[PDB]
Structure formats: structure tokens, C-alpha cells
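Notes to accompany the following structure.
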Amino acid sequence: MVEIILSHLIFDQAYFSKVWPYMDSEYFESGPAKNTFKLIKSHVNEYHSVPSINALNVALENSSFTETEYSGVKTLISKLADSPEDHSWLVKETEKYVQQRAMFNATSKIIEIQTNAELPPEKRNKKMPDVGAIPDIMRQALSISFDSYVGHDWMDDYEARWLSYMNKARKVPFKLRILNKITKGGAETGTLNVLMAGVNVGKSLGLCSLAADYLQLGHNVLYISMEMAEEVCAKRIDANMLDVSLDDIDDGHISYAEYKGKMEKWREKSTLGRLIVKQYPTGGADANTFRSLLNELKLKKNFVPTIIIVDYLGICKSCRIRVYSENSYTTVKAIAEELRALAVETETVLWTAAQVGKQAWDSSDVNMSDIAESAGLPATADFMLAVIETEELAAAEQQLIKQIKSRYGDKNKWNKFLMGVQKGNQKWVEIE
Amino acid sequence: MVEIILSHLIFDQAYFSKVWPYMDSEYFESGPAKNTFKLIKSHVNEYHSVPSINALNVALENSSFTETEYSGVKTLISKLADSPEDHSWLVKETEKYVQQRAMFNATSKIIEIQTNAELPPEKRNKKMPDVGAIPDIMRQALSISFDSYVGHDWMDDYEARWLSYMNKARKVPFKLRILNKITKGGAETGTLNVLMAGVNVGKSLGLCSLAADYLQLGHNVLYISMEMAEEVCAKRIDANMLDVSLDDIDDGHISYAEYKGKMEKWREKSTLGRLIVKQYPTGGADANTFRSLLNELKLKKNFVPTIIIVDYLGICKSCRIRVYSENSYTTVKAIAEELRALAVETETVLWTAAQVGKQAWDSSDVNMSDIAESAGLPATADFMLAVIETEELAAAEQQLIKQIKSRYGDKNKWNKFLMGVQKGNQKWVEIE
Amino acid sequence: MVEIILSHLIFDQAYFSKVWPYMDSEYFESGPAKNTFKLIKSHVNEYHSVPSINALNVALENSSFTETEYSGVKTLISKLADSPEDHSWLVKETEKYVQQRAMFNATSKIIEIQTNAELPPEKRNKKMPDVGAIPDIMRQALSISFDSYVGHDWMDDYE
Ligand SMILES: Nc1ncnc2c1ncn2[C@@H]1O[C@H](COP(=O)(O)OP(=O)(O)OP(O)(O)=S)[C@@H](O)[C@H]1O
Ligand SMILES: Nc1ncnc2c1ncn2[C@@H]1O[C@H](COP(=O)(O)OP(=O)(O)OP(O)(O)=S)[C@@H](O)[C@H]1O
Ligand SMILES: [Mg+2]
Ligand SMILES: [Mg+2]
């Protein structure tokens, strides 16, 4: 159907619009199809437009190949004729053929590599790499995305735009109504949000609490904590979910039997995702490490998170800047940018906590300028929230939540709101 | 391709003002092609207008030739249709063919003079120049080109630049009286313009307002954003164009009936351009990718942007520098220079927004030195706008836009101008 | 490392316990190693215990075959020792080797499938899986590794 592929590329604009990038000369033939595709792609990169049949002939005249393939291409361009088909079945056929041919090429090369490796040391060649090439080429043939985007035309793409407007998809709601109503839709996927509380002001508690909340919403959660060990956070999640205690996890006031029973009674609910907690040494974690983690999760554990959580992003490493070549500001901003880029590249909700300078420590109000490490990070951040705990407020077993950085709407809509933080149970709740 | 150029001269009026002068009878052929060119050139000489096909066969029968040549010209005149291929591709192919024929006739001249050189002087013809007259002819053989690569010639092309000064030269109206006033012609093509402002002040709203104005002016707009986009600025364009406040969009006030009506109504308007909004990862969209994006836009779509917008800026991650620059001076300035150079190469209006340092995050007035980005960036700029929003300005829902880097005009007597920035509809409303 | 693998399976207990199901008859060799590990698995299944050298010798004696490989199988069980090496290094190397063997087997099977495809359809053994089965085994080839157990899951790690 390669003739059909070429014809629908040439005479149909939407067809070429669908899949140009996954078109490559080694997908067609060792003869006329490859040569004509090469000519077409040369035109593509030379003039940045769809060649006309006349343009095809023009390029054909200024050719270098000899007579036989010249006549073959002439016939093929003569064979190039438009036919009426559908916008859907053609996609399925073209992809099927792409996958088939990619697998054929990969397996052909595999045979060549195997043969070379079978030959005696004198007879074999360094031209064909060793068997080590067998696994990498195979995964390549299976890493073709078959899916690409171009951008959102404001006029041409209003249908799905209104579909989103009514649907409000990609904004995952919270389990607490105050946050949903101040965000008006919950939390967007490619978003990074930070909390500023201070030192032992409820940071990790809020992080694990929100992790549990989203996990209860049938969601794949990733809670990567560096300052806190996975087991410690596992215990915090035990306290939040099982709702027994933290002071009872140690000096166990609860039987293993009832713990197991409530564990099973939570296991039956399909309304719960998968959450795995990972820990790394301070300043030894980078975005590339996180990406490789995601890759191996999908490969071996077939897991892909959506609400990825990083504890105190400020103790990661940029993987670009050399080792502490500057102060906190630069590396902090760079890490913020890198992690937000990864999150939007994976559409995974990103949350973290930022330090507060000693000037705002033990203060009833915290401002944006009260940030400790950097100011580029507040620029990079979306929907920063400030958690304040006062002696009276702590005695009320609550904290005050203020908006310092808004993205989903007005900041002054509901500036002050309280959380019933339970240090004992590791869970904050609305006061209503 | 002779038929192609003939048909385009006959039919494409646009392909007659670009290059008529570089048409010569000896370019075409020894066959009927030069005869047809002589016929049409004679018609152009007698009547300064493109003769029609009937006028063409009238000249053919009017002019007397051999039966073989009569039939040959008869076949050529019988092969001419519109066939609207690419303008740039057409002109480049014609340039290539003209160069080919120039070299061909130069080769004929040199071989014939060389053959005439060896024979005795009695057999020599006084008409042929001596063998020492080869280079200038070869020079004038290779001097054949269409572009004025010589560049401007002062005191000689003063007519063309006078026509430019008369009315408006290469420029784009801002759709607002005050902006065009302070530019006196709007913004010029190929110029690098920046709109620096504070974090969350007037930046994205201004970008969307300008994009909406340029689209309403029928221009092709390309909004490349490193922030959240394809749905976020898209909603802002909905607010500016459809006059629907964002909160209404979120709450679903529209019934999708009036939405569809407005969309198709704007589709009815012929004064609307094409706008493509594309979002790319933070730190991975270089100028090289930018050019490839332009190529893809022109390939998959019939789109060549007239205006291009950038968000936040400095996110291009220019490949010129491998590592982050300490103060980002080299990197940011390189990005700005590449943007301006690309705009020149495309002769397009490029807009972006710079960052303001922490020193002026709350200052009632912003100086040029109040630049979070590099100091070399406010040197490659051509039009540096700066907006400030204060509590008073928020109360008035206005701003205090200030002009700097006034390359278009003088940076005086207009800097104290204010706009009714609409926080609900994402647009600028200059006071009348 | 088949010597080391068989020695530690016989001798080391945590070695056997760690990844026993991660051991297939085709992981080892087309020759005497396959037969010896067949005896190993036979004694494991018949007796839910770690066989002694004498036990497997008795098994090979009673469960015999033609003498051409009988010498090979009897001499193969003559070298397995204690050899107190590193457990982590052991499991890493074994996983690497088993991945090599899985790649080899998937490759060869794809070779056979294509070879039958590179044959007149009438003269093709219908029993063999067809070309459409070629991609999936590739996935099956790559979806073979030891559980690193990276990270902790709050739910299934309650034990
Ligand atoms: N181990 C603990 N024992 C008792 N109470 C605790 C313990 N950990 C936390 N709390 C209480 O719960 C609150 C919330 O602490 P977390 O948010 O879990 O930690 P954190 O504030 O992120 O810690 P750092 O060290 O400042 S990053 C604390 O301020 C205490 O009131
Ligand atoms: N839909 C909207 N409703 C109300 N105000 C809006 C809306 N969109 C934008 N604005 C206002 O316009 C500005 C939007 O932020 P910008 O000035 O574009 O800064 P920014 O690009 O978000 O900055 P950073 O540094 O990248 S977070 C702020 O003053 C907002 O209050
Ligand atoms: Mg913490
Ligand atoms: Mg913005």
C-alpha cells in the first residue's frame, strides 16, 4: 500500500498532516519507493511545503540516479493518483505497515549481527557490531511513538477546547473541598506546586496527607522523599489512611491482626491507585534519575505515576550546573525548571515544599519575599501555599493557610483558611 | 520546465512583477520555446499587458514560420494552465533554470571561440572577440542572479525608499491608535521587540492581546509558549475575541450554541489570519528547533507566520553555549540575538517578554537597569515596553506602560501612557 | 557461570531460595547442563528439599539414558562446591546471563519463524507460530529481569 501512502501524502493535506515524522525511507523498499520518498523528503526539507506533481517531475529531471530507477520513479509518479478514503482506516493501515516494516528491518539486522557473531574470529568483521546490538535495536523498533502533535490553533481547534471547558479534564480534584473551590477545578497535570511552612511546621505531614488523598482517588502516586526515609513516610501514610495513630505504631497499642484486617478491607476497594515511595541521598537526585526511574517502573513494575511528589526539591541536583558552582539561588531555580519540565513532559502533578528564611521564622505572617533559597523558583512555581503554625494556632491543633502565589485565579479570593492538622494522625482536614 | 515558466508568466500575474527583466530569448531553447517567447515578448512590447491564449494563437497564426515550427508552437500554446504552485519554489526553480541556461550558452560561446581560435587568421572572423575576452563574459555569465545582494544603493534607489516612506513601509499596525502613534507605522518586520514586566503583572495578557489584534488584522500569528499553553493562553484568546470572561468559561455559562455561533461567525470574516499556539518544554526549544517548527508549520499546514510571540524568554536554551552562563549574560544575549536574526531572516514581527529583577518587584517605577535577565538583552532589543501594576492601577484595572529602547521613534513625550487592561477578558483597552 | 550457578544451587540455600522460579531448563545449555539441571528440578519437585550430591547421583543412575551423554551428565556433577562468594554479585551475574539466554532464544525462534515465512506457504509447518507472533516474544524477551524491588509501596508491603 506504499503507493497509497505516497498518494495520500501528496494529494491529501490531512493525511500528510497526520504522520510525517514517522515516515522514513527505510520503511518502504530497496528500490523505487525508497528513492521517491527520498526525493519527496528532500523537497520537504528544501522548500518546507507539499510538492506538486509538477514539482515532483521537476525534481525528477534534476536527478542523479541512472535510467532504470529513473523510469521506475516516472511510472510511480504516473501511478500517483488521488483516491477517496476515510480519515481513520488509512491511519490504522499506515501504522500497521510501519510497525510491520520496522520489525522486519530490526529482525533482518538481528540475523546479520547473529551471523557475524557466529563466524570464527578471523572470518567475522567489526562492520557488524557484536550481539550487544541485538537487544538495543529490538527495543528501538518498539519505541516508535506513532503519535505526534503540532500545536493548538485557536480557531481550528475549538471543538476539543469546548470539550475541555465543559469537561475540565486534566485538572485532578483534591479530597478536600476548600482546595478544589479555591483552585476551581482541582489540580492540573503539568503543574508544580509548593508549600512554605518552615522547620517542623507541618510540611511532611501535609505532603503525605495529600499523597494519601490522591491515592484514595484511584491514582498512581509517586512520593519521592529525600529528607525523609520511605519507611518513615510509609508509617505516616499508615497513620493517615489506617487512621490509628503514629504514637501507637511504636509501642504497638494495636494488634497485627486488626492492622492486617483493615489492610485487607482497604485492599478490596478498587477506588485506590498505586503509590510507591522512593528515597535518595541529599543533592544526589536529578531529573534524569527520575526519568530513568519512571522508565524502569513502566518496564518492570509496569507503573506510571501521575501525582509525583518531591520532598524539599531544594536538596536535589540540577544535573546541568557543575557541583555547587554558584549559590543556592541558581541551582534551586534550575532544579525547579527541570522538574517542572519533566512534569509537563509526563503530565504528572508535581508537589514540593520550600524553606522559609529565618527572618519569617516564628512569625504570624509569611510573604513571598520570605522565601529562603531563591526567587526564580517562585516565578517557576504554580499555586504556592503558605502554612503558618502559631502557639495559639498549634494549641488549636490547626494551621493557617494563605495564598502567596496563585495561578488558577485570584489570590485574594479566600486568603486565610485553616487546616485541622493532626500531628498524631498525620492528616489535615477542612474546618467545615 | 519551460512549459511551467511559460504557463506561470501567462497565468500568474504575481509571477510577472518579481522577475520579468531576467527573461532572454537565448535562455529558452533552440526549439519552439524561444519562438513562443519571442511571440509573447513581442505582444508585451506592442501592448504592455499579458496576452491571452487566444491572443497567443492569434500571434502564432499572425507570424509566419515553417510548417514544422508552426506545429511545434501550436503544441506549446496548447499546454498552459493556472496550476498554482508555490511562489518561492517557482522563483527558485526559475532561478536555477536560468543559471543552468546561462552556463550552457557560456559553454557554447567558449567552445565556439576556442574552435575559431586555432584556425589561421584568414579563416578568422572579425566578429568573434579575441580569446582574452572570456572572463568578463564568464563574469557576466556568473553575475546572473535575481536578488539585490549588492544591497541598498543610496542616491540611486531613492525612488523605492521614497515610496516606502510614502504611506507605510514594511510594518504591521498594532490595531491600537496609540501604539501605532508611538511607532508612527506600527512595528517593523524582522525587528526584535520585548515587553518586560513583573511576575504576574501584565505579561501573558499583553501577549494574548497583541496576538488577538494581529490575528484580527489578518496576519499569521505563532504563539510559542514555555508556560502552560495550548489551553491556557487559548482561553485568554477566547476571552479577548469571544468576549467571554474566563470565569464564565470555567463555570460553563456558555451553552456551546453561542460559542459555535461566534466561532463560525469569525470563520465567516475574511479579515482573520491564522494563529497556531505551540507549547514546548522549559529549556529545550532552541532557535534551531524554532526554524524546524516554522518548516513544519509551512509543511503540514498552509501556514507561514507573520508575527511570533515568546513567553518569559531566556528559555530557548541556545546551543551556542553549552553551560549556563554565570549571570546568564552570554546565553541570554545570544538568545536575543538569535531571535532577532531569525526574525530578520523571516522578515517577521517577533515579540517576547523579559524578566524584572527582585529590586523592582514592588517599585512603582522600573528603570532599564531593573532587568532580571542579562544587560545585553536590552541592547539587541528594538522596542522594549514595560508595564507596572500597582494597587492603585489594580483598583483602576489599568497599568502604567512605559516605553524604552525606542528604536522606532523617540523615547520621550509618550512614555506616560496608560491602558485599560481587562483582567476578565484578557485584553488592552486604550482610552480614547 | 553454569558451574557456579549449579554449585550454589546445590550448596547455597539462600541462593536457591532467592530466585528458584527464575530458572528454566532452557536457561542453561543444550547439553549436559540441561540434563543436570533437569535432575535438579526433578529432585526439587519429587522432594521439597535440597538434594545432596549422592541424591542426584542416585537420580541420574536410576533415571538414565543413552551412554553417549551419560558420561557427560555423570562427569558434570563432579565439580560443584561450597565456594563462598558474594550473593549479590551471584544474582546480578545470573540475571545478566539469563537475560542473554532469553535474548538468544527469542532471537532463534524469530529466525525460525521468518525462515518458515521465507518458504512456500504450502511447504510450511502449521504448528510453528506465525510471523505475527514475532513481536510479542520480543517483548517477552525484554520483560525478563530480576525484581530489584526498588522503592516501597504503602499497600502491598504491609507484610
Ligand atoms: N516523629 C514525630 N513525633 C511527634 N510528632 C511529630 C513527629 N513528626 C512530626 N510530628 C508533628 O507533626 C508536625 C508535622 O511534621 P512533618 O510535616 O511530618 O515534618 P516536617 O515539618 O516536614 O519536618 P522538617 O524536619 O521540618 S523537613 C510536626 O510539626 C509535629 O507537630
Ligand atoms: N484569566 C485571568 N484572570 C484574571 N487576571 C488574569 C488572568 N490572566 C492573566 N491575568 C493577570 O495578568 C497577569 C498574568 O501574569 P503575567 O503578567 O503574564 O506573568 P506570568 O507570565 O504568569 O509570570 P511568571 O513569572 O512566568 S509565573 C497578572 O497580572 C494576572 O493577574
Ligand atoms: Mg518534610
Ligand atoms: Mg506567563
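Per the header of the entry, the method used was electron microscopy, 5.7 Å.
Cβ coordinates are placed from backbone N, Cα and C, and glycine is handled just like the others.
Per Swiss-Prot, the features are:
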type	residues	note
MUTAGEN	B:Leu192 to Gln	Partially suppresses phage growth inhibition by extra copies of bacterial AbpA-AbpB
BINDING	B:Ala197, B:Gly198, B:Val199, B:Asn200, B:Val201, B:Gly202, B:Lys203, B:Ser204	ATP binding site
MUTAGEN	B:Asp213 to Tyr	Partially suppresses phage growth inhibition by extra copies of bacterial AbpA-AbpB
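Overlay of Swiss-Prot feature records on the structure.
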residue: B:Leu192; record: mutagenesis position; DSSP (3 states): strand
residue: B:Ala197; record: ATP binding site; DSSP (3 states): strand
residue: B:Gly202; record: ATP binding site; DSSP (3 states): coil
residue: B:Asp213; record: mutagenesis position; DSSP (3 states): helix
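Counting in whole angstrom, B:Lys203 (ATP binding site) lies 17 from B:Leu192 (mutagenesis position) by their C-alpha atoms.
Closeness to ligand 4 is met by B:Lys203, these being the recorded positions among B:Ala197, B:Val199, B:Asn200, B:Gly202, B:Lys203, B:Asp213 whose Cβ falls under 6 Å from the molecule.
Cα of B:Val201 (ATP binding site) to Cα of B:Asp213 (mutagenesis position): a span of 20 Å.
Less than 8 angstroms from a Cβ of chain A: among the recorded positions B:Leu192, B:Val199, B:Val201, that describes B:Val199. Filtering B:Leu192, B:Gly198, B:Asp213 by Cβ distance to ligand 2 (under 6 A) retains none of these recorded positions. The record gives B:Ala197, B:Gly198, B:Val199, B:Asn200, B:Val201, B:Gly202, B:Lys203, B:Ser204 for ATP. Within 8 Å of the mean position of their Cβ atoms, the other Cβ atoms in that chain belong to B:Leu205, B:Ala353, B:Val387, B:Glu389. Other Cβ atoms within 10 Å of the Cβ of B:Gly202 (ATP binding site) number 26 in total over all chains. Separating the Cα atoms of B:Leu192 (mutagenesis position) and B:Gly202 (ATP binding site) is a whole-number distance of 19 Å. Around B:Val199 (ATP binding site), a 10 Å sphere centred on its CB holds 17 further CB atoms from the protein chains shown. Counting only the Cα atoms, the space from B:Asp213 (mutagenesis position) to B:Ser204 (ATP binding site) is about 14 angstrom.
Summary: among the recorded positions (B:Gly198, B:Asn200, B:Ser204, B:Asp213), the fewest other C-beta atoms within 10 A of the C-beta are counted at B:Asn200. Cβ neighbour density within 10 Å is lowest for B:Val201 among the recorded positions B:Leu192, B:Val201.
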